[PDB]
Amino acid sequence: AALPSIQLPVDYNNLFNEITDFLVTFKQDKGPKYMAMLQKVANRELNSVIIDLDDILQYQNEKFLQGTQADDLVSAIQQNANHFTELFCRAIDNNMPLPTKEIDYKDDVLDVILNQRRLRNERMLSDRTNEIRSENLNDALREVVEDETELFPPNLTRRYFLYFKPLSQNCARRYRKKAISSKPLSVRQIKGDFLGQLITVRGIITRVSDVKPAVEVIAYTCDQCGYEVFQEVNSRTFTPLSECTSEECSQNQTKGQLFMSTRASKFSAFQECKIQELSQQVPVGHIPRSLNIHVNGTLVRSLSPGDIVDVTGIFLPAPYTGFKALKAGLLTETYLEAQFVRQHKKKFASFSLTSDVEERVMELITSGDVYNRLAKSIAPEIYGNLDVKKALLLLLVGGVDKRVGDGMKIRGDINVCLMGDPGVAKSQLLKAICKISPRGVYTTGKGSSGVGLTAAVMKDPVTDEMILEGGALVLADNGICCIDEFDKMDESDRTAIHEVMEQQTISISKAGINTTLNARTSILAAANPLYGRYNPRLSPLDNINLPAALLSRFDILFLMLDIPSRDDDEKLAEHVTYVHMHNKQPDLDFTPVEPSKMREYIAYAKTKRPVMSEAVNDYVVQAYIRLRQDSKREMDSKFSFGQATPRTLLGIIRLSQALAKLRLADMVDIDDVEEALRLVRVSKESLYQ
Amino acid sequence: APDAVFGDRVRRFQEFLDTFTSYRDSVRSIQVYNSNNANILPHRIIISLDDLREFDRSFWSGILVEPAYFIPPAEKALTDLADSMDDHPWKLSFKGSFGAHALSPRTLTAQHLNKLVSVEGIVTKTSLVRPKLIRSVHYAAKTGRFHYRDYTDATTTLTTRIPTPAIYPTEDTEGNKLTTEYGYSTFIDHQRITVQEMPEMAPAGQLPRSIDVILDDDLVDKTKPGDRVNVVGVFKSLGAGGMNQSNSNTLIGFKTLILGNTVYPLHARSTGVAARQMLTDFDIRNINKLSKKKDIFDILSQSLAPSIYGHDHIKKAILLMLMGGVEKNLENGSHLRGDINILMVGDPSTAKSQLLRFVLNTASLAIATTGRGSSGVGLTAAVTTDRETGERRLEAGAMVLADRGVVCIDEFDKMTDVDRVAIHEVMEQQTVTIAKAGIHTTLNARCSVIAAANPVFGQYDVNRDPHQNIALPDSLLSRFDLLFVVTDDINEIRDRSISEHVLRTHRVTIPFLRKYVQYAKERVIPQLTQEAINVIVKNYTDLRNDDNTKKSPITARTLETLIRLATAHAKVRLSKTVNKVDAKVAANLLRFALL
Amino acid sequence: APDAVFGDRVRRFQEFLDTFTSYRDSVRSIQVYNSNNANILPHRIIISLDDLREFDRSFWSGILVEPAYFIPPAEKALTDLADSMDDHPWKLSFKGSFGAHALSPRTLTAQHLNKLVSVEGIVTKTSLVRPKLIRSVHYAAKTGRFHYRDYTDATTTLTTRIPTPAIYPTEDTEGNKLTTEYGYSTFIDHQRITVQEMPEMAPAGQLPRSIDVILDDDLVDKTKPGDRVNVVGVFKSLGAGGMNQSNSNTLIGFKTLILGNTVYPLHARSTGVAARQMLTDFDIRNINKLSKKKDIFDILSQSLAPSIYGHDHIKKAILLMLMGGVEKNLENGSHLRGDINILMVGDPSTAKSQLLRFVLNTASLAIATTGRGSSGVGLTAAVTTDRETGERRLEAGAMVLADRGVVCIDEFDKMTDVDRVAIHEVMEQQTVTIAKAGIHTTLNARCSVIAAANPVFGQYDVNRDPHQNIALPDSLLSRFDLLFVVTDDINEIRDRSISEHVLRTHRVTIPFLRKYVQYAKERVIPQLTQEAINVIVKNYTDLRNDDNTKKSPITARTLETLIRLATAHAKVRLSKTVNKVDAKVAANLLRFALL
DNA sequence: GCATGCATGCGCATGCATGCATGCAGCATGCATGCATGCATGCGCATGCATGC
Ligand SMILES: Nc1ncnc2c1ncn2[C@@H]1O[C@H](COP(=O)(O)OP(=O)(O)O)[C@@H](O)[C@H]1O
Ligand SMILES: Nc1ncnc2c1ncn2[C@@H]1O[C@H](COP(=O)(O)OP(=O)(O)O)[C@@H](O)[C@H]1O
Ligand SMILES: Nc1ncnc2c1ncn2[C@@H]1O[C@H](COP(=O)(O)OP(=O)(O)O)[C@@H](O)[C@H]1O
Ligand SMILES: [Mg+2]
Ligand SMILES: [Mg+2]
Ligand SMILES: [Mg+2]
Ligand SMILES: [Zn+2]
């Protein structure tokens, strides 16, 4: 016959029973975990449920090891994820406990409406039962009652979202299984055979659309019969109804006109994102490709441009959208549906103390000598350069912003310029810092210019509104911007960095745009003398091209020269040759700290805000007076990169605050200012050889 | 229903496969590999048209002239043999001489329709690999049954068939609702490409001709734009050329395209496709024997461009560049370069361009460029384009295509700062960074560079220091691993000798050299040794603390260059570790270059 | 494509056939016979619905209520079993109890549509057996190849299918002409009949109801008009009841009919179907044992109509008539009669009608008639009718239906000359001749006759000679082999005894007797013997040359009658030759009848 | 034997199922065209860069 039938090794009743038992039975190594979660959900302190597959695997293995049979719910979900969502939703709805807290005036309108709907359901059921019993024409009575009455379906009474998360490699390895759902893949490797599965993709985000309401069920109200009509929608477009469909209007001769009711509708928060290949995954001589991701519900706003992430999702198809003339059969377009996001570098803003972080941080601080121990751990394969490594660490930590009132503001970030002879690993240090930073961006001269920095006006494909796409500076907001070949930049770009490093903003006034952008970022610049090697026979300011004011506005400026020395050359050569012969550093008395723990400690330190007192103020003013008195004589002899100015005092203050924060103290101390002055002094040591 | 001629052709092709015994064992090997490893191999093999001609001329002509009647029988015979020999359907590909059926997009006319053809050209644009729906599966809630349906279209079969446009089911036969099973459905890939006549053969001043091609399943992503390609397939016509219905329009004709079934990339000079040769056991024995002699480096060095006189050190340097060093990546994520770079400055009749062209011709993957010929985006791939799908992206440039290969630059001094700054990053970090409106990416550009330049005063002057004679940024000169200076001085004996040599010309082989280079670069990766460590340390210290006037400055780049040269010489030696001899050769060559 | 439910049902029916082993050996026997005898047997088997119910009730109800989904699987299972067990498709027939699915054309309503039914009725009109074209074969002259095509219609399967109206091919695909091969094509028979409610069960004074039936292949010529038939089939509906297109007419409904799959003729009184029984080895042993007892004739004669008193000689005569003699045909083409005829004349309360009705009830094929009930054409079948094909033909009458059987005539003396002249030919030549407009034929009417008549004066009178009491033409009397005269004379003892016998009644079995007569009439054919020849010669001479006044004349018909009685008594004895005892018994019986 | 009445066959009117065409009118449908949309194109201006003086 037409539409034959086929037999598969899948039974849904057994799986549903197993789901119910799992939801009501699981215990982690207190009552059931998921039952407590449901109690919170009913009490209205939660919105999302996360189902982990490691729990399911543990449940299955526990059932097996003691003999009783169990099905491979893990494999079933992995292969046909999209179908189990409804099974889980129904299983949960069959078990949701009652609310233990009354509904008050400080609750959500959504919850109010849901409660009203449930009470109304109970009212019709009771009324129908009473009416039927009155006739004198209990399971049969109940059954006829459900059969002869209309209700609000469960989906219009649910209040929570449900998501899955993949199987951990550790758990699969311990249980002797192969975690397919948690093997990272590139957009290159995702082919058609993977459709309908739960898979993990490793990539870098490039574009994210704004959050907008996506409709799932439209609601209309009929004034004639007082009914509510619900129309499902699962397409990119739909058609509104005109005439009633309720039973009364259907039977009657005069039908009422439907109207639209936004509040009763069922909306979803929807975003679309574009993910791109990583460099190391692209084959030789090819261009990276992209992929489309959809985010629905409470998982929105979890992705921002420039993030390197692992996204778990269900791979689903979509209707074809190319030209008709090139269509050959039933071609389809693909996308990923998001379920779980894992960042490769945890943002500072999301910091929160906890036993696991506490033990590691206390271990590190107990080990002692935190300052030097961290400083030596930045790019440990580069020899020497301890002072610049310390300065870079202080730049990473940052200072303290100050809100002085009356609308004014004082920056709290540190700006560093390295200026050196060729072949001293400036680019290596730049790249290492950009990698260690959680929002570090990297740039090189003519590669990016104009709208490459700042932002440009474009039109969103998803929505029909105009938007601004940011450049490197906006992408590096609340982070580090590393610039190579600083002196080769164009005048417009130089002015852009000028204004950013002045007041953390960028003003644009051009055809079709009149606005200001926020660029709360730190600057780490690299530069090379104007004649290649430094010429001691010429003044420092004539040895460089950038404007003296631009040099001055930097908090820290280092000069790096290559003076041959038969002693230190031996040490450097031994270091480099050891680094090549192995893949590790040579020192054995020092153990470097990994970037994860470094980020942990820096994030913790950023929570502090030390303050300044009178003794330190007196010391600072005396030091500033002495330094300002001295610098004038040097500048007169044309042997200084710049005269001392109040920006120097502000830089000293910021460095002292950063050192205090690193020490993890609310109180600043004289030794911090001592170290800051030591650094700012040694900044120009090589100029006096 | 069964057809007598169809069965007869099946039997005849079965006899062919029986008389020839390579394809049976090939199929057995494919099945054995798949069974053992469960990666999976496709169910396809290749046949020799020459063998077919020798066996049965009638069947040969039948396949060549009427594939629609002769291929499906052979495919069925192959499938039957595979299913019989084993403890999806299989497919066929063709190699051999096509005689008059080897054409080009310009010489492909309507008289070749429905006949198997082989076209050569350059890929101009590919399409996005999309899945195609074949079989759909559904589940019934009210009954607990699984239903399915099948689909097909015009391009999946050679013989015309009566359309059967089955609809997508949403209800059961009884009226119940249906649920879709994406994981239990079946999808197949599909791509479309365009091929154009090569620019080395197309008429000049005349617009080019192009032809479409459709690829399916396991032939879906075997090429990229800009490749030289040879495609063997069936040239077919589809649809009705406006005949059906009135269709008053008469201008349009019949749609045509190729149901491609074999695709081959071809190597060419100044192209992104690398050359690769198959190595035989005789080749391996010969190369391994040759490696054991003591003057192998000298022999290989002299083998290069024997038509030119002298320049032994430059020949050795070119060989070292070809072999290359080794690059290191640390767990932290740091990258350490392993390529080599060469610059030559000399008098204007010293065969600089000749050596440049020789390296272009012999290198497996090389791209040639001149000073002002390519500028701006043409070098860094900084151009942006977009299709009708709305997405913008990049298309590769000189150095980007040159990844893992060689770039020859002629008239080097003629460049500008806008692109010298750009090439700084390529020569040191081996990456390219782009940031335009809506694009922020990074492209790997791991390539080596050979360049030649002229002195400022026409002829090299010995009365001035090298700075005035070269006049190039010191930072740039630092990035080049080796710099050579060559001057022609008149001398009766040398002039005599070059005269006899040139007159001789005017009245080891390269292929074996290429095989040697391929094996050496693919198989062996040596490691450092304490002896070499000490030798390099001593030599670098001496150079840094010597007062002699040099042509180039000294940095840590010199130490890294010494290490790279030692490793490359070890690679030439085919040893697993660098040695004192290799270190000394590297030091001696560097000293000769500098002094 | 394959269907899971179809496969499950096939496997279940396979299990049924495995558990029940009779059908397997039946199929093996059919194949054995068809192989050995090359007449060919068809591929059809009968299944028991009772066994199906006992095995699987759900499957039983499935077949009963939805045959369209359950039968084809069973047919496929049977075909598979046959093709597996052997060293066309096969078909099924159903017997057993149909419960509420046994109906009649009056009680057959729309609620039974698509359900397996069993109807009973009388065949009213059969149709002409025509061949149906299935597969056509053609030959191409220009190319020397044979093509073919297949055809189908709506009535060849239970399940609906998408129409595929292929056309008759006259040309090749290339344009060549084609020549048909009538000898290599394939044709199948086809017939349509109509069944009506029985006349003994339909309400009196009401018009009857009828239903059509379609038969195909080997069920094509199993019945004739006027027969009692039970047909088991599938009640089905075809076409669209004017729904498609406008078709403004609403009076007509859906066409319906039965795709019959089993046909059974049934025996009834005064009907053209002969009754037959199946003889078991127990039956044969009992009959053969009984054969050896000396008083077998006496016991058999007494067994008939034990409710009546006396008439022993008449019972003997009726038994002799039932057994019958032998008819002879010579190489010349002459025919010699072998039947017997009986006439009874008696007083009006002598159970004549009772004996006559007993013979009607017991004889395998008997037809009953009254004096004036049937007249003219009704006896000789001389009626002429025609269909819409335009041809005229004959439809059989009483004696024509009575071929090889018995005719009971009651109130014989009320007939007329016009039909007594007709019956003369039937009694003597055993043939009927008709010569009407466009009809000149001759029908075989080999039947025996038993008749009863009343004396002229109400009661037989002994004071007058037999002629005045009988008053029938001497020619007619000569044709009756035996004539009996029976009178009731009052007598105290006889009246007493008949009284007790009748009162006893008012307060060997027949089936075994019927089996006995069937076996005797089918198996034994005796021959004449010189002893009987001499005895009959002497008896005939004496009778012809005696002076006693007889009740009937004497001719050579009397000698032939002696022969027939002797042969029939030998048949009763189951001896292969007549004997002196049989001759003497025949002579004694005839002498008693005449005197 | 002789006269009548009933059945029976012959002849004369007529209605009635099949099967076909023809003029006609109705109804789905292709076809003219009316349009917004998104895209690529060239088309000058501002200007950073290289060159000559
Ligand atoms: N102090 C050092 N220790 C180890 N390697 C170094 C050091 N200084 C320079 N190098 C090497 O020299 C190269 C300098 O390249 P780069 O990082 O671009 O610096 P620059 O821009 O000054 O040339 C690097 O590849 C690095 O490995
Ligand atoms: N060392 C040499 N031995 C033989 N021939 C040479 C040598 N140097 C130059 N020539 C000849 O002189 C010509 C130089 O051409 P070209 O390579 O264009 O000059 P250049 O490279 O110096 O610009 C070549 O055709 C080559 O045959
Ligand atoms: N010899 C007999 N033995 C028993 N019953 C007889 C006998 N003769 C007549 N009868 C009874 O008398 C009735 C005669 O009915 P019927 O056969 O119509 O009379 P007839 O045959 O003389 O015309 C029957 O019902 C039968 O039972
Ligand atoms: Mg650098
Ligand atoms: Mg040249
Ligand atoms: Mg009677
Ligand atoms: Zn309504």
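Residue numbering for chain B follows Swiss-Prot; the residues present correspond to positions 16-53, 90-138, 151-570, 651-738, in that order.
Technique stated in the header: electron microscopy, 3.3 Å.
Cβ atoms here come from the backbone N, Cα and C positions, even for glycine.
Counting only same-chain residues at least 6 apart in sequence, those with a Cβ under 8 Å from the Cβ of B:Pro411 (ATP binding site) are B:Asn517, B:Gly521, B:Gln522. As annotated by Swiss-Prot, ATP binding site applies to B:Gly409, B:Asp410, B:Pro411, B:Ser412, B:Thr413, B:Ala414, B:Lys415, B:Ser416, with the evidence given as sequence analysis.
The domain 'MCM' feature in Swiss-Prot is assigned to B:359-566.
Experimental mutagenesis is annotated in Swiss-Prot for B:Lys415 to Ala, with the remark: No effect on MCM2-7 complex helicase activity. Loss of MCM2-7 complex helicase activity; when associated with MCM5 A-422. Reduces MCM2-7 complex helicase activity; when associated with MCM2 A-549. B:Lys415 (mutagenesis position) is surrounded by 23 other CB atoms, counting those within 10 A of its CB over all protein chains shown.
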Around B:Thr413 (ATP binding site), which residues of its chain at least 6 apart sit with Cβ under 8 Å of its Cβ?
B:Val549, B:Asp551
List the other residues in this chain whose Cβ sits within 8 Å of the Cβ centroid of the ATP site residues B:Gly409, B:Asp410, B:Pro411, B:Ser412, B:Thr413, B:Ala414, B:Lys415, B:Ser416, in sequence order.
B:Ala515, B:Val549, B:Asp551
For B:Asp410 (ATP binding site), what is the secondary structure by DSSP, using just helix, strand and coil?
coil
Other CB atoms, at most 10 A from the CB of B:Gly409 (ATP binding site):
21
Out of B:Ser412, B:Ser416, give me whichever of these binding-site residues has the highest number of other Cβ atoms within 10 Å.
B:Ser416
Filtering B:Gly409, B:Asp410, B:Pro411, B:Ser412, B:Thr413, B:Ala414 (binding-site residues) by proximity to ligand 5: which pass a Cβ cutoff of under 6 Å to any of its atoms?
none
Translate the DSSP assignment of B:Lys415 (mutagenesis position) into the three-state scheme.
helix
List the same-chain residues at least 6 positions away in sequence whose Cβ sits under 8 Å from the Cβ of B:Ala414 (ATP binding site), in sequence order, or say none.
B:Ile371, B:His374
Once near-sequence residues are set aside, which residues in the chain of B:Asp410 (ATP binding site), 6 or more away, have Cβ atoms under 8 Å from its Cβ?
B:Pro518, B:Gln522, B:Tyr523, B:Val549, B:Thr550, B:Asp551
B:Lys415 (mutagenesis position) versus B:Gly409 (ATP binding site) - Cα distance in angstrom:
8
